[PDB]
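Colleague: Before anything else, here's the structure in question.
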Amino acid sequence: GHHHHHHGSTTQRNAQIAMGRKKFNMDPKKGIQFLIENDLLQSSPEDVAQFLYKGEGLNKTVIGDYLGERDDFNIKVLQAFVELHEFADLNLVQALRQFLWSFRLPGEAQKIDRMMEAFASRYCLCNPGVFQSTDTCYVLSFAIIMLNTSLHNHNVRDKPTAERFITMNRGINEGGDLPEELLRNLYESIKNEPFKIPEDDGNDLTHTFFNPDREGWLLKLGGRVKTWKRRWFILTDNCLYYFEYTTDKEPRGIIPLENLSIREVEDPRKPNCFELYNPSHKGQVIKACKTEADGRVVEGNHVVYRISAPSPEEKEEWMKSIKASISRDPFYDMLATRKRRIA
Ligand SMILES: O=P(O)(O)O[C@H]1[C@H](O)[C@@H](OP(=O)(O)O)[C@H](OP(=O)(O)O)[C@@H](OP(=O)(O)O)[C@H]1O
């Protein structure tokens, strides 16, 4: 008695949908074009953004690859993608949890930057008055990411306290400090739960964002006067600073490492020695500045900086660290740039 529906075949449409997803995961530009051609997706940046945001059956590494691109279309897709996230009334960690669930960060410095700038601009728009600049939010986002790595990667030996995290971020708010309890909250949130990463292979940026900066006592030979001194060394932003005491704010000297190289050397008296030197200008005095006993600051007089480590192991570690510093990391450098701009 009862009539029934005419249900249409869904075989071809389902096959097309699956085909499109398969193609996307191999090549996102090709997958998207296919879906548009087969009337399964509209061609506007906002429509493509919705498609990636839902991301059904889509590889989240591939989503990140596509969103990071320089192309005019991709830039608009990214902006629309970030507009689909709701950051209002979330703290920075909570907002990053949400954002970093939607895609996996690409490996290229310029791609990471475009995506994190888009994130940071959106966070600040949805949460006015929390941060003094987009730069502050961007830099704090990476301090939170670095913290995630420090607390949760077993390869990082010395785990930061809440107080270390608070003081590390002094001055970040366009020269001023963020609220102590805000920073503490961000710290405790990360400590209590690492960033949950989709399709996690254990090699994600959020788990492997290490701090390359170093410190330690070493023995150094003088310039004109060849005397050996125990000095406290700090390596940061491709410069080597040295101090009489760990408590000094004023350095004894500053050696920019740009244009330098490092080599292991034998010394008749001191073990575990290496030397900084200019490979392009043999015999030339290395540009540096240092303080004299009377408080004057003068240029260094060194052709080489010969330095002795207490063990072969520390010699090797310092050499590796200094070499890495000189070779430079493009992303670290861009972060350094924003930090200077904040100041
Ligand atoms: O203190 P005395 O025994 O007189 O010798 C000093 C120290 O070795 C200095 O090291 P530090 O600055 O660590 O105290 C060194 O400066 P550098 O730091 O440039 O190596 C001076 O080099 P000249 O100024 O080049 O002589 C040298 O005169």
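Indices start at 1 and increase along the chain as displayed.
When the header is checked for method, it gives X-ray crystallography, 2.0 Å.
The backbone N, Cα and C atoms fix where each Cβ goes, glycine too.
The annotation domain 'SEC7' is assigned in Swiss-Prot to 24-153. Listed in Swiss-Prot as a mutagenesis experiment, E108 to K (Swiss-Prot position 161) is described as follows: Impairs epithelium polarization. Taken from Swiss-Prot, the feature domain 'PH' applies to 211-327. For the published mutagenesis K220 to A (Swiss-Prot position 273), Swiss-Prot gives the following note: Abolishes phosphatidylinositol 3,4,5-trisphosphate binding. Under the heading of mutagenesis, Swiss-Prot lists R224 to A or G (Swiss-Prot position 277) and annotates it as follows: Reduces phosphatidylinositol 3,4,5-trisphosphate binding. Here the residue is the original one, but Swiss-Prot notes a mutagenesis experiment at this spot, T227 to A or G (Swiss-Prot position 280): Reduces phosphatidylinositol 3,4,5-trisphosphate binding. Quoted from Swiss-Prot, the note on the mutagenesis of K229 to A (Swiss-Prot position 282) is: Reduces phosphatidylinositol 3,4,5-trisphosphate binding. Quoted from Swiss-Prot for the published mutagenesis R231 to A (Swiss-Prot position 284): Abolishes phosphatidylinositol 3,4,5-trisphosphate binding. Experimental mutagenesis is annotated in Swiss-Prot for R252 to A (Swiss-Prot position 305), with the remark: Abolishes phosphatidylinositol 3,4,5-trisphosphate binding. Under its mutagenesis annotations, Swiss-Prot gives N301 to A (Swiss-Prot position 354) the following note: Slightly reduces phosphatidylinositol 3,4,5-trisphosphate binding.
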Colleague: Give the helix, strand or coil assignment DSSP yields for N301 (mutagenesis position).
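Modeller: The residue in question, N301 (mutagenesis position), is coil (DSSP, three-state).
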Colleague: What is the three-state DSSP composition of the domain 'SEC7' (24-153), stated as helix, strand and coil residue counts?
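Modeller: The breakdown for the domain 'SEC7' (24-153) reads 88 helix, 0 strand, 42 coil.
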Colleague: On a count of neighbouring CB atoms within 10 A, which of the mutagenesis positions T227, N301 is highest?
Modeller: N301
Colleague: Restricting to the same chain and to sequence separations of six or more, state which residues have a Cβ under 8 Å from that of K220 (mutagenesis position).
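Modeller: Non-local contacts for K220 (mutagenesis position): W228, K229, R231, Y242, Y305, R306, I307, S308.
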Colleague: Note down the number of other Cβ atoms within 10 Å of the Cβ of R231 (mutagenesis position), including every protein chain shown.
Modeller: 19
Colleague: Compile a sequence-ordered list of residues in the same chain as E108 (mutagenesis position), six or more apart from it, whose Cβ lies below 8 A from its Cβ; state 'none' when nothing qualifies.
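Modeller: Set apart from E108 (mutagenesis position) by at least 6 residues yet with Cβ under 8 Å, we have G68.
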Colleague: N301 (mutagenesis position): which of the mutagenesis positions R224, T227, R252 is the nearest Cα neighbour?
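Modeller: Closest recorded candidate to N301 (mutagenesis position) by Cα: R224.
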Colleague: Do me a favour and check the Cα-Cα span between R224 (mutagenesis position) and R252 (mutagenesis position); whole Å is fine.
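Modeller: So the Cα of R252 (mutagenesis position) lies 16 Å away from that of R224 (mutagenesis position).
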